[PDB]
Amino acid sequence: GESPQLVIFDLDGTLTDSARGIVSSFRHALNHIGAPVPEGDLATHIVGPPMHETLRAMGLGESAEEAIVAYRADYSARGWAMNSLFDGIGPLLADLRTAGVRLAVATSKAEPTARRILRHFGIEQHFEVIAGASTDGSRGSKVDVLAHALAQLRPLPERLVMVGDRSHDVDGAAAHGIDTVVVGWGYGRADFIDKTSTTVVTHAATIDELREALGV
């Protein structure tokens, strides 16, 4: 297969069904502050934007910090067991490995937690570098994720590509000059932005579109 040298995958929504786990803690967080919780389409509608901003988009601004820590605690308590990945992704990772391409990830709910989760599933060592979120800070650390990951996996290979689902990964990869392919795993709400510089990007509906796009 005419695969690249390294493929950076998303680890939040493209790698696992975080929806189940997130909805669990999401319900707890809002209920903890006396706020209601809409069920149903909220599962997919919370997939896409960062939980911090998603919660802020749900109306939380003042007691947002309280709900955030509640979400984190509940997610760290039960959210880890409310996830899975057995589907086309499994054989995909195997086939990609067969082609001789190096795989890595640059997106995380929390790096320490990601280390645990990926270790639990047993796909941790199947990736070269696991990165995404070292700490929740300020400024535009949107590029540093991929940037720092690359400096770790150095030297830098000729062919690099990202696989995501959101404008966050497509913009970051393009910011460093790395091509990317977005999938159609979910359907969020914060899809439409005002500042859209990057309009062109390949879209993979099913898992088979990924393999052929990557060239495995």
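We number chain A the same way Swiss-Prot does; the residues here are 76-291, in that order.
Cβ from N, Cα, C; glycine included.
Record features (Swiss-Prot):
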type	residues	note
MUTAGEN	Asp85 to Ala	Significant decrease in ATP binding affinity and autophosphorylation efficiency. Decreases interaction with PtpA
MUTAGEN	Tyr146 to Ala	Does not affect autophosphorylation
MUTAGEN	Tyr150 to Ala	Does not affect autophosphorylation
MUTAGEN	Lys184 to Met	Decreases affinity for ATP and autophosphorylation efficiency
MUTAGEN	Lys217 to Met	Decreases affinity for ATP and autophosphorylation efficiency. Decreases interaction with PtpA
MUTAGEN	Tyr262 to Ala	Lack of autophosphorylation. Decreases interaction with PtpA. Cannot phosphorylate and activate PtpA
MUTAGEN	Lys270 to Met	Decreases affinity for ATP and autophosphorylation efficiency. Decreases interaction with PtpA
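There are 23 other Cβ atoms within 10 Å of the Cβ belonging to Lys184 (mutagenesis position). Of all the mutagenesis positions in the list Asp85, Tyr150, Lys217, the shortest Cα-Cα distance to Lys270 (mutagenesis position) is found for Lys217. Counting only same-chain residues at least 6 apart in sequence, those with a Cβ under 8 Å from the Cβ of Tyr262 (mutagenesis position) are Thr119, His120, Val122, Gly123. Spatially, by CA atoms, the mutagenesis positions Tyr146, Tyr150, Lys184, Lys217 include one closest to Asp85 (mutagenesis position), and that is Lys184. With respect to Cβ neighbours within 10 Å, the mutagenesis positions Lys217, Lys270 differ, and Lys270 shows the lowest count. The two recorded residues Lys217 (mutagenesis position) and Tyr150 (mutagenesis position) have their Cα atoms spaced 23 Å from each other.
In this structure, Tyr146 (mutagenesis position) is part of a helix by DSSP. The C-beta environment of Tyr146 (mutagenesis position), restricted to residues of the same chain at least 6 apart in sequence and closer than 8 Å, consists of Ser100, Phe101, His103, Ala104, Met126, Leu130. Cβ-based neighbour count (10 Å, all protein chains) for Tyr150 (mutagenesis position) stands at 24.
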